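Chemist: Got a structure here, written out as structure tokens. Questions coming.
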Amino acid sequence: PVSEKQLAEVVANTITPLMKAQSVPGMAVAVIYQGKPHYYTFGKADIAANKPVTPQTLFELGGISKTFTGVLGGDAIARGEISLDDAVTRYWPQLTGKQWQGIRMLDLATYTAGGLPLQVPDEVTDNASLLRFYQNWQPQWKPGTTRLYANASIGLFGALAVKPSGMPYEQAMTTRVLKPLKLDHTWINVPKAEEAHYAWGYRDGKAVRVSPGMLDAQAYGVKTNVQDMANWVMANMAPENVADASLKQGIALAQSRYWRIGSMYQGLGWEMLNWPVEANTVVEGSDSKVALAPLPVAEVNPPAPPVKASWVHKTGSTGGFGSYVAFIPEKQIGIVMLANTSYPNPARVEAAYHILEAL
């Protein structure tokens, strides 16, 4: 019972000011209300070229790419290919170091393996140096005790979760998650043909774009527009309408609860909180000082299947782009906020909460 027209103001009334205080040049917004998306665009996608942000502009999702990874992974669990409490050594037999005993695929995806670091070091150029890296890894904690956000963790989950498939990660995602969901404009590698749709990221006044790195696709290399992103949210928010049977089970596996960390729950890429929530609770944990720190986990076992009454979300950043996605399956409301500046996370959470509170 709210107007499309007044929903526009609230978006503009909230978004415009934010862009000003955070110095974001362009931003694409999607608010999902009543089974359908409403798009709002603001800013330039390219400043010197003077390109507006449109519903086809590509942004860098950063960490939101992990929600694709987890769903891609839950999809494989559904196909019978993998299991979450299978040893990581079952998919990478050469990981013979004794420290990898006890670690499961679930630990990899949920960041609990025991202190794997945030990045894969840049001197890792191939599989052989990647094997070396994980063999030389000395855990900081036992497994299932501590959560430490890392791409070394979920990046490894993705590469390995697609192995039984006999397909490369890129291809796997397209034929398994993307096409069936008709995200025909979501890319790991942007083609030349869609190049002009790709905005530039801005970091400190400079124009940037993400650089390659081992396991980037799995961890932080997806790019899309607000249209395809809204469809991704709608598919996650209402998996029932999803025809692919493995996909549907996987989307659900991804929103399931595996660990509790404070008021937060760890899923396969997705992060959740029970609805209702106060804003201060979502914003407290979004702040990087908490998000990237190592925290103790409380196991949920068996894992809890997905709760409709949850605040599902994910932030994503690269050097020049800043995104956020959050939805409530019970109310069936959602939001996408794609930006070409990485502004603080608590500011994205603050803004999304407000907008959604209007519905």
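Note that chain A carries Swiss-Prot numbering, so the residues on display, from first to last, are 22-380.
Each residue, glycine too, has its Cβ placed from N, Cα and C.
For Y170, the entry in Swiss-Prot reads active site, proton acceptor. Taken from Swiss-Prot, the feature substrate binding site covers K335, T336, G337. According to Swiss-Prot, the natural variant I36 to V carries the annotation: In strain: MHN1 and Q980R. Here Swiss-Prot describes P58 to S as a natural variant; the accompanying note says: In strain: MHN1. According to Swiss-Prot, the natural variant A108 to P carries this note: In strain: MHN1 and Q980R. Annotation of the natural variant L152 to V in Swiss-Prot: In strain: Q980R. Variant annotation in Swiss-Prot: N262 to K, described as In strain: MHN1; the structure shown retains the original residue. Recorded in Swiss-Prot as a natural variant, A319 to V carries the remark: In strain: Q980R. Here the residue is the original one, but Swiss-Prot notes a natural variant at this spot, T362 to K: In strain: MHN1.
Walk me through the surroundings of each of these features.
Modeler: Following the DSSP three-state reduction, the secondary structure of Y170 (active site, proton acceptor) is coil. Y170 (active site, proton acceptor) has a Cβ environment of 20 other Cβ atoms inside 10 Å.
In sequence order, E81, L82, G83, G84, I85, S86, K87, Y241, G343, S344, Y345, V346 are the residues near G337 (substrate binding site), counting only same-chain partners six or more apart with C-beta under 8 A.
Other Cβ atoms within 10 Å of the Cβ of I36 (variant position) number 20 in total over all chains. Annotation note: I36 (variant position) sits in a helical segment as assigned by DSSP.
Sequence-distant neighbours of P58 (variant position) (same chain, 6+ residues apart, CB-CB distance under 8 A): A51, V52, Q248, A251, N252, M255. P58 (variant position) falls within a strand when secondary structure is assigned with DSSP.
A108 (variant position) carries a strand DSSP state (E or B).
Shown in sequence order, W113, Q115, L116 are the residues of the chain, 6+ apart in sequence, with a C-beta less than 8 angstroms from the C-beta of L152 (variant position). Taken residue by residue with DSSP, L152 (variant position) is part of a helix.
A helical conformation is recorded for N262 (variant position) in the three-state DSSP classification. Note on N262 (variant position): other Cβ atoms within 10 Å of its Cβ, all shown chains, come to 10.
Close to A319 (variant position) in the fold, though at least 6 residues off in sequence, lie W280, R281, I282, each with a CB less than 8 Å from its CB.
On its own chain, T362 (variant position) has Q43, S44, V45, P46, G222, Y223, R224, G341, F342, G343 as residues at least 6 apart in sequence with a Cβ closer than 8 Å to its own Cβ.
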Chemist: Could you check which of the recorded positions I36, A108, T336 is the closest Cα neighbour of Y170 (active site, proton acceptor)?
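Modeler: Among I36, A108, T336, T336.
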Chemist: Could you tell me which three-state DSSP class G337 (substrate binding site) falls into?
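Modeler: Strand, per DSSP.
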Chemist: So around the substrate site, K335, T336, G337 aside, which residues have their CB within 8 A of the centroid of those CB atoms?
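Modeler: Surrounding the site, in chain order, are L82, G83, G84, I85, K87, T88, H334, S338, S344, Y345, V346.
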Chemist: How many Å separate the Cα atoms of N262 (variant position) and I36 (variant position)?
Modeler: 31
Chemist: Just how many other Cβ atoms lie inside 10 Å of the Cβ on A108 (variant position)?
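Modeler: If we count other Cβ atoms within 10 Å of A108 (variant position), we arrive at 17.
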Chemist: Distance between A108 (variant position) and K335 (substrate binding site) at the Cα atoms, whole Å?
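Modeler: For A108 (variant position) versus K335 (substrate binding site), the Cα atoms are 27 Å apart.
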Chemist: How many Å separate the Cα atoms of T336 (substrate binding site) and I36 (variant position)?
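Modeler: Between the alpha carbons of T336 (substrate binding site) and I36 (variant position) there are 17 Å.
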